[PDB]
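Trainee: Quick one: this structure, given as structure tokens, is what I'll be asking you about.
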Amino acid sequence: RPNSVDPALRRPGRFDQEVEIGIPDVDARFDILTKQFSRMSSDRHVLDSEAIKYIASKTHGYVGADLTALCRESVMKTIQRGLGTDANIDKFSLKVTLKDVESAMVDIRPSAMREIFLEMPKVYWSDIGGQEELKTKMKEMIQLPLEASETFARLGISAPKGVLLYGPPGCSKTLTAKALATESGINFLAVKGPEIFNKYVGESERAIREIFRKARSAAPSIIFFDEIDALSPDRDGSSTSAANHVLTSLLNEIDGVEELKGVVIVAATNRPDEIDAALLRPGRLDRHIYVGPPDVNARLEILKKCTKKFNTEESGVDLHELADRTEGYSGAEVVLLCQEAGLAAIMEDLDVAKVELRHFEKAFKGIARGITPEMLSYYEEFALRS
Amino acid sequence: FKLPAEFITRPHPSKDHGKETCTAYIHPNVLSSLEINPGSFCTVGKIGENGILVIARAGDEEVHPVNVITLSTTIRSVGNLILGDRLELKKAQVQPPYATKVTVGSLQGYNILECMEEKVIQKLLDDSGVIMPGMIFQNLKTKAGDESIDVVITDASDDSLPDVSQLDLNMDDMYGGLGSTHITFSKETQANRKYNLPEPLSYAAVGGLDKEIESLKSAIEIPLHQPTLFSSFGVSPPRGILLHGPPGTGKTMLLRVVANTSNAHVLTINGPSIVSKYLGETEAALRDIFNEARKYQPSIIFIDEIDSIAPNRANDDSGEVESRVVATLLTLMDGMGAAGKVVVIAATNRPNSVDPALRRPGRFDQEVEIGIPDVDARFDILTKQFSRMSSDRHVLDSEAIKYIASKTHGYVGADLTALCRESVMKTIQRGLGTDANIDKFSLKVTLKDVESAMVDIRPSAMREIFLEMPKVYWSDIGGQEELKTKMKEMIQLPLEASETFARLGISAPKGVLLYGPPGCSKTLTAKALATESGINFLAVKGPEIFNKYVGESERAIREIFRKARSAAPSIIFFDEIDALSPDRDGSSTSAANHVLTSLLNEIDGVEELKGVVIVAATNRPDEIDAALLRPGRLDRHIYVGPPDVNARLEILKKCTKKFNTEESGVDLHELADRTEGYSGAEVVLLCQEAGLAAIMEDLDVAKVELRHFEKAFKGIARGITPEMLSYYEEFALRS
Ligand SMILES: Nc1ncnc2c1ncn2[C@@H]1O[C@H](COP(=O)(O)OP(=O)(O)OP(=O)(O)O)[C@@H](O)[C@H]1O
């Protein structure tokens, strides 16, 4: 723990050079898996490349020691299964397969599931369903700093360094961060709302300091928060008569005394009224994005993606009238409705190769949108007033 | 000047014949220091159990080290001389007078050998020593008919003047080439009871933990017996197994069993007694014992009460012996050898107290999960102990044992021995009090004493994380067919549709909500799942998870969900949600809010729990906050309203089984029609009240009259208001 180290030791006069070691990502885990597989050679086991890639992708929170733990657990489970079934057959013939690895990853249950910095899995653009204008806006806002810092240094304008995301709780708030992290090619930081909150008084302040100076030491990057409305309201909500210190710290960190030109701060909130007037000030977090419900094109793309597993020709649906009928839903709502329709289609004779239109109608009538027009009107009023 | 204070046992190698009873390979310097003739009997103290296994002594070839001694596998089995025990040497005793009977028993055999005998007498008494409490020898190669048998020689009638010597060895005198007193072959029963010699614990004693017993057998046999095969892989050998569970659940007993059944050397420690005031004394002792562990190829190390030995760094920085010794022992065992054959078993309790610095897969990958035994394990242990104590002292059929096991649901493994012993004392006490010292063999074991035994035992094993409350079959399940069909559908989908979900990507909603009237059909569902599902069922009460300490509920939630995830795909049930759920209607505390966020972000946040299924039954669904009530998690809703006419009729038939319907003249149809606004629990209570009214007339009754039915019906009302049902319907419509 660097925090447990005496801060007198951790000073630039003696220990100016710090080497930061983080949790391995998917690429590092895959590289370590391939290296260890080549280490014990293929003379005792067979493991084709795509299985290794799938295993590495399935691994999210595992650590370097976890890969060795999985390898040893798979080997020993193979030994016991061979002894039990084949009655002491040669262990080389049984070698290593995928099912023992799957059992090992189910039963390993690592204790390192809690970490301050979350490595959210990446997602590609085709899976991401949005709108062209928003994509152009985010692309411009992320392209400006990286190849315009030198221009801003001479100009002196620098960057707004503040982006606020407010919209419906349906979709386009969580997967947007994944899309930004994937396309930007820059290290991403994900912290949950109540995750920063702690029972101990002052622990939240130390965690805030920790995350901001790791962000500073991690080169000019993007800092994203899952939800701010869990801590922003102080007078309106009176959350345990606290969080005032947290609010002051986050207010003075972004633009107090020292200004952070290199990094970009993006904020996503589920409700606009919870943001205090101090944050709602020109100069900081001035940019606002409506990011409303997905349009017809995004819903059609999501339906096409969800229908890829099934067969469109056999079903006979054109993927247009279904999207037109399902216009008041959201991306998460569309995904849930597709999943429930698939469940209804598989209830009859277990696995199916297609989903019928009757099952889709059953799903649509069974589950309501759950969205009210008053929240949309309030969001529109806030957009007009902003 | 050597002054050997202590000795340690060691198996005799090279087999051959040699002495095999009086080997006693001790360095001549020790023999000279004892001023005792080498060509005479020797006595080994073995710390306690006087008698000292008096035995003749021989000489070595100066290669045998002074520290280790050999007492032959026969004497090792006779006296339960476990490897690694403390051994001492002292002066020999007086010469025995003579031997009288020495009779064979032919253990684990049907006797009637005649041909297989082939003059066993020469083999028995062609050797020095021959200690009549026991001779155990290999079958060797005699004639044709292979196989292997052993012999019991315990029974004897010789009398010795000193009672200190419990081994009462005597000399050998028989005539043979290449006969006692009036033959020496007779009887086939077990060992003599009057000696009451200790016996080595076997795997047959342990019962109800098979799925773990072969697991631990393999875990201890693969590295010890097959070191080269595992070393060929080059993935490093495991050097530690975690044995953790509630106290008295059968861990030290399996430690003793595996220690006795293993011929390899085993190291046993007594716990915190090694801790000394001197800083370096404990370090020297640890490095020394590790030196003897690593110098000999077969070695097994036992560690106990690790929490006291290794306190957590954050819990308390007491000092003195601390994580320094833990670090140095870990470093010592990390590079003791490359392949080797060493297994370490940690018999700890509640691993929360175990220092987090003892958990890496590199040395302590193997973890054994030990929980409270269920009804099947308790019944198995009951049968095993009944077989051990034999039917010559008790009479009991299978159904009584099954009923006793079913009655004891929350009891611990040691509670079974507690109950049997308490029944023994109760039977003896009642016999002495009533029959005035009658023959106690005829009294044996009955049901009344055992009944009083679990009435008056009062165990202290009620508060536990496991809730193994008694279950019921489909007979008690009184409800609607649609509800049962839905239950079957959502409990059969994850069991035989995991591959289909993985291929399709739909996965499972894993969320079922059960909101309804407080009458019934909300608690019996737990029994229905735990009975029909046949899967490890975990139930957590509402107020039980609450604790005075701040964060205790959060950590308890952590352990319960981690154990649910680690306990294979199963189902989790929470009885009462509406106490912690209303964080908005009521002020509550910060702990309740933290619990709400934790349960919201753990069910479907970051990581997805596809294997387990989360089902929650609540009384008033409005206490659940809308923040966590989002589609995709706990989306399924069941009305589960008051039971219909069919369920009420079924409940009435079940409750009327004790009574006779033919003589009462009631078909339970008009009563069911009249009793339409009640619930299953209400129906049961009304039936109980009617039975009480019937039996208050003329004490015991064989039937119940109508007048009692009307009296019960008028005495007790439904207790439920229609506006509550209207509000439930309104909530269902909005959902
Ligand atoms: N599951 C069980 N089945 C049968 N007998 C048991 C069981 N659990 C305990 N006993 C009895 O109680 C005794 C004490 O149990 P055991 O020796 O296993 O120690 P433990 O209390 O579990 O361990 P520790 O002191 O390390 O916590 C056993 O020797 C045995 O007689």
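Chain B is numbered as in Swiss-Prot, which gives 28-205, 220-776 for the residues shown.
Cβ atoms are placed via backbone N, Cα and C, with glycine included.
Feature list, courtesy of Swiss-Prot:
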{"type": "BINDING", "residues": "B:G286, B:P287, B:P288, B:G289, B:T290, B:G291, B:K292, B:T293", "note": "ATP 1 binding site"}
{"type": "BINDING", "residues": "B:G557, B:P558, B:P559, B:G560, B:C561, B:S562, B:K563, B:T564", "note": "ATP 2 binding site"}
{"type": "MUTAGEN", "residues": "B:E346 to Q", "note": "Reduces basal and RLP24-dependent ATPase activity. Increases interaction with RLP24. Slightly reduces RLP24 release. Does not affect composition of pre-60S ribosomal particles or growth"}
{"type": "MUTAGEN", "residues": "B:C561 to T", "note": "In drg1-11; severe loss of ATPase activity. Severe loss of oligomerization. Resistant to diazaborine-mediated growth inhibition"}
{"type": "MUTAGEN", "residues": "B:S562 to G", "note": "Increases ATPase activity. Loss of oligomerization"}
{"type": "MUTAGEN", "residues": "B:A569 to V", "note": "In drg1-3; resistant to diazaborine-mediated growth inhibition"}
{"type": "MUTAGEN", "residues": "B:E617 to Q", "note": "Increases basal ATPase activity. Reduces RLP24-mediated activation. Does not affect interaction with RLP24. Prevents the release of shuttling proteins RLP24, NOG1 and MEX67 from cytoplasmic pre-60S ribosomal particles. Does not affect the interaction with pre-60S ribosomal particles"}
{"type": "MUTAGEN", "residues": "B:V725 to E", "note": "In drg1-1; slight loss of ATPase activity. No effect on affinity for ATP or oligomerization. Resistant to diazaborine-mediated growth inhibition. No defect in RLP24 release from pre-60S ribosomal particles in the absence or in the presence of diazaborine"}
{"type": "MUTAGEN", "residues": "B:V725 to L", "note": "In drg1-4; resistant to diazaborine-mediated growth inhibition"}
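Map the listed features onto the structure and describe their local environment.
Mentor: The DSSP secondary structure for B:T290 (ATP 1 binding site) is coil. All chains included, 20 other C-beta atoms sit within 10 angstroms of the C-beta of B:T290 (ATP 1 binding site).
Under the three-state DSSP scheme, B:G560 (ATP 2 binding site) falls in the coil class. There are 18 other CB atoms within 10 A of the CB of B:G560 (ATP 2 binding site), with all protein chains counted.
Counting only same-chain residues six or more apart in sequence, the Cβ atoms lying under 8 angstroms from the Cβ of B:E346 (mutagenesis position) belong to B:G312, B:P313, B:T389. In the three-state DSSP classification, B:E346 (mutagenesis position) falls within coil.
Long-range Cβ contacts of B:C561 (mutagenesis position) within its own chain (separation 6+, distance under 8 Å): B:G519, B:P684, B:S720, B:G721, B:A722, B:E723.
Sequence-distant neighbours of B:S562 (mutagenesis position) (same chain, six or more apart, CB under 8 Å from its CB) are B:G519, B:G520, B:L524, B:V681, B:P684, B:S720, B:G721, listed in sequence order.
Under 8 Å, Cβ to Cβ, and six or more positions away along its own chain, B:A569 (mutagenesis position) finds B:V513, B:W515, B:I518, B:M528. Mapped onto three states, the DSSP output places B:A569 (mutagenesis position) in helix.
For B:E617 (mutagenesis position), the number of other Cβ atoms no farther than 10 Å from its own Cβ, over all displayed protein chains, is 18.
When other Cβ atoms within 10 Å of the Cβ of B:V725 (mutagenesis position) are tallied across all protein chains shown, the result is 17.
In the three-state DSSP scheme, B:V725 (mutagenesis position) is classed as helix.
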Trainee: Counting across all protein chains shown, how many other Cβ atoms sit within 10 Å of the Cβ of B:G291 (ATP 1 binding site)?
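Mentor: Other Cβ atoms within 10 Å of B:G291 (ATP 1 binding site): 23.
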Trainee: For the binding-site residues listed here (B:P287, B:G289, B:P559), which one has the lowest count of neighbouring CB atoms within 10 Å of its own CB?
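Mentor: The binding-site residues B:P287, B:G289, B:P559 were compared, and B:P559 has the fewest Cβ atoms within 10 Å.
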Trainee: I'd like to know which of the recorded positions listed (B:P287, B:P288, B:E617) lie near ligand 1, counting only a CB under 6 Å away.
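Mentor: Result: B:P288.
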Trainee: In the same chain, which residues outside the set B:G557, B:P558, B:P559, B:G560, B:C561, B:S562, B:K563, B:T564 have their CB within 8 A of the centroid of the CB atoms that define the ATP 2 site?
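Mentor: So the extra residues in range turn out to be B:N660, B:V681, B:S720, B:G721, B:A722.
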Trainee: Can you name the residues of this chain that are 6 or more positions from B:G557 (ATP 2 binding site) yet have a C-beta less than 8 Å from its C-beta?
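Mentor: Residues satisfying the criterion: B:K563, B:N660, B:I679, B:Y680, B:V681, B:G682, B:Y769.
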Trainee: List the residues in the vicinity of the ATP 1 site, defined as same-chain residues other than B:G286, B:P287, B:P288, B:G289, B:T290, B:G291, B:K292, B:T293 with C-beta within 8 angstroms of the site's C-beta centre.
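Mentor: For the ATP 1 site the neighbour list reads B:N390, B:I411, B:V453, B:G454, B:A455.
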Trainee: Below 8 Å Cβ to Cβ and six or more residues apart, same chain only. Which residues does that give for B:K292 (ATP 1 binding site)?
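Mentor: Within the chain, B:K292 (ATP 1 binding site) has Cβ neighbours under 8 Å at B:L284, B:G286, B:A388, B:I411.
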Trainee: Return one of helix, strand or coil for B:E617 (mutagenesis position), based on DSSP.
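Mentor: Looking at the DSSP assignment, B:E617 (mutagenesis position) belongs to neither helix nor strand, so coil.
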Trainee: Given a separation of at least six residues and a C-beta threshold under 8 Å, show me what packs close to B:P288 (ATP 1 binding site) in the same chain.
Mentor: B:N390, B:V453
Trainee: Rank the binding-site residues B:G286, B:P558, B:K563, B:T564 by the number of other Cβ atoms within 10 Å of each Cβ, and give the residue at the low end.
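Mentor: Among the binding-site residues B:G286, B:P558, B:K563, B:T564, the sparsest Cβ neighbourhood within 10 Å belongs to B:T564.
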Trainee: Rounded to an integer, what is the Cα-Cα distance in Å between B:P287 (ATP 1 binding site) and B:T564 (ATP 2 binding site)?
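Mentor: Computed Cα spacing between B:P287 (ATP 1 binding site) and B:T564 (ATP 2 binding site) is 27 Å.
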Trainee: Does B:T293 (ATP 1 binding site) have same-chain partners at least 6 apart in sequence with Cβ under 8 Å from its own Cβ, and which are they?
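Mentor: Listed in sequence order, they are B:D345, B:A388.
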